[PDB]
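Chemist: Before anything else, here's the structure in question.
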Amino acid sequence: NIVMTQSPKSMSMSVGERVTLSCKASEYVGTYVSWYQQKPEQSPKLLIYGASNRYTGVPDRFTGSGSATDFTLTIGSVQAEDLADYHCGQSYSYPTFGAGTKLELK
Amino acid sequence: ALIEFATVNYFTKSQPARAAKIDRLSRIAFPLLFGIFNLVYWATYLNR
Amino acid sequence: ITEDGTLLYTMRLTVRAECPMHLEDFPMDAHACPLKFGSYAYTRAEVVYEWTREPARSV
Amino acid sequence: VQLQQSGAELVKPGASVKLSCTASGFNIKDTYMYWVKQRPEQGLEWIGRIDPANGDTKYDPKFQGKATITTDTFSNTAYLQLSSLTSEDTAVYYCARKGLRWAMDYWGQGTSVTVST
């Protein structure tokens, strides 16, 4: 069973600053870590399929960074509709998701 | 080992005390050093 | 040839690949012999490859 | 392309619920069909997947026997039946199809089940 420790648990950040989230896998997952953006009261939407490959319709302010275990999601100029959860889920084995990070504004 | 024997033979019949001393010392100095080297080699190459 | 067009095409190969080795821990070394296969004359915009089961259960 | 789930269910503890997921815009024989649960304000959890071309279904070890996943290729539907359920699985159930790099690109909408008396 592969577990994905996603960090941090909940962060608060202002508009227009660069932000980074980390997703450390227990075992090996080559580049099969996907990042989903789940807004409240809606269904999760795939942002980054594979490591560092944006899905069709995703702005260029999202960038992925892949490795064997550690993966990173960097957002650049953060807008006002990016207040949602951000789950990381591997697919190298049977898919197991992370706990997610409740993004906040302050 | 060969160099130690050569030194022993060079000092023999002139200073036999030093020859016997270094021979009785090399009867203990070589095996302990080889054991230490074996331990170090195997330990540092099996830990990786 | 399945009735809906889904094809299946298997071959029996004997691949002699290259496994670059760093023999600096000989003979207590560990290797990772790769096997890379891709498409020729067909770029990503035309033919994309994908494993058929969970990537841990394909090979 | 467009996954239409069922509506919310209000089921008594100890019964069986069968949630449906109709795929419109493609054939389910081409891709897999993953079922995901999500407790309120918690992380996503995998239930099981099904290969609609064969019927090969894999489940999470803690969801084996409790849930079952069947299909219907004629109407392009995926069914998830919870055999025996307690009062704890009052979560939101999503239906998703596998994407390009084994991601789940298209998700459903969620049938928020409710277990009470």
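Going from the start of the chain as shown, residues are counted 1 onward.
We read in the header that electron microscopy, 3.5 Å was used to get this structure.
Using N, Cα and C of the backbone, Cβ positions are placed for all residues, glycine too.
Record note (Swiss-Prot), mutagenesis B:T7 to A (Swiss-Prot position 333): Reduced potentiation and activation by the agonist alphaxalone. The unchanged residue is displayed.
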Chemist: Determine, from DSSP, whether B:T7 (mutagenesis position) sits in helix, strand or coil.
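Modeler: Note: B:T7 (mutagenesis position) is helical by DSSP.
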Chemist: Tell me the Cβ neighbour count for B:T7 (mutagenesis position), meaning other Cβ atoms within 10 Å of its Cβ, over all protein chains shown.
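Modeler: I count 15 other Cβ atoms within 10 Å of it.
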